[PDB]
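To start, the structure itself, in structure tokens.
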Amino acid sequence: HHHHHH
Amino acid sequence: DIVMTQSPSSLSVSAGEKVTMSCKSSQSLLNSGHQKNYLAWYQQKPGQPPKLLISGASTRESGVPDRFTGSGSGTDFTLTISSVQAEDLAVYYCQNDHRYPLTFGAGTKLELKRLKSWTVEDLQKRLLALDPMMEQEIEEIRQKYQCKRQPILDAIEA
Amino acid sequence: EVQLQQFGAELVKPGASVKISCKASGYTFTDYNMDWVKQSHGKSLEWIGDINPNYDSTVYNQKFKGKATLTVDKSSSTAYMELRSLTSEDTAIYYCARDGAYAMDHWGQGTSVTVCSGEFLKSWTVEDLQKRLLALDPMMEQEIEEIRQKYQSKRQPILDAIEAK
């Protein structure tokens with residue numbers, strides 16, 4: 001979904 | 001759920017003074033697989049959106065002077081201005097850029113206190129900075145009073 | 001150069017729904033998420049959520065679940081936020097920001113959403129309505145002139161310093 005947001 | 005705290009809230013300054021804002025997160029911002037602390041700093045002047053100064057705790061964006069240095073790790077971070085200039089008189093925010101939900105600090109405002117120590121260009125920039133500052137407060141008055149007029153207007157024509 | 005241009009209605013009645021628009025130019029729209037940020041008058045910043053344009057996947061701050069809906073139109077490089085069941089508490093400037101690997105490195109200019117808080121005036125006469133309506137601008141002027149005097153107090157010491165050099 002995102003590069004590193006989780 | 002991560003909570004950001006900055007200090008101090010406000011900060012008087014002067015020509016060429018070094019300033020240091022703290023940012024402390026309730027949980028580590030350290031992504032160990034990425035080998036990266038995912039903390040970001042923004043500079044916001046009145047009337048304008050926030051502007052990214054630093055990402056990943058220490059990485060200055062393009063057009064950000066070397067005077068701005070981010071440092072820290074885990075849950076403790078600082079943003080340092082080696083030689084303060086007039087254009088740096090803003091509000092500064094740190095941001096959890098690490099885990100959902102993304103969260104923001106409340107801010108640290110560089111309010112100048114009280115002048116000949118400044119250059120001519122620094123006093124000009126600070127003067128030109130007060131106009132969008134004033135416009136923010138004034139524009140807010142107009143907002144409040146624009147609402148009070150609406151039901152009155154609708155009621156006249158029913 | 002990168003640009004995110006914001007459009008949308010400014011003034012809404014309570015219970016309205018408003019669809020804010022964010023038009024991205026100067027970069028591959030699908031290569032970045034899009035964040036939405038609320039800034040209330042207290043200057044408090046609150047992240048509402050993001051959308052991935054490639055998958056239409058969303059993530060919401062629980063606080064804004066239902067209150068906000070995030071859509072994209074990949075064809076036109078446009079992201080949308082729909083604010084629903086508007087309350088006076090929803091009055092704020094709303095930003096879209098681009099979010100890839102380096103946090104929110106470009107921001108729209110912001111769309112100011114003002115929700116008037118909103119009956120008794122219906123029964124008032126025309127004379128009394130115009131009276132109240134006439135009293136508000138003198139009031140609004142005096143309140144602004146306080147601000148102009150507040151900032152005149154800060155401009156004067158800087159002007160003096162320039163005049164001496």
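Don't overthink the numbers, they just go from 1 along the chain as shown.
The header says X-ray crystallography, 2.4 Å.
Cβ coordinates are placed from backbone N, Cα and C, and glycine is handled just like the others.
Cβ neighbours within 10 Å of B:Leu123 (mutagenesis position), excluding its own Cβ and spanning all shown chains: 20. Secondary structure at B:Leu123 (mutagenesis position), as computed by DSSP, is helix. Here Swiss-Prot notes a mutagenesis experiment, B:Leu123 to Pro (Swiss-Prot position 444), with the remark: Loss of homodimerization, activation, and autophosphorylation.
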Between B:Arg114 and B:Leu115 there are 6 residues with no coordinates; how far apart are their CA atoms in Å?
8
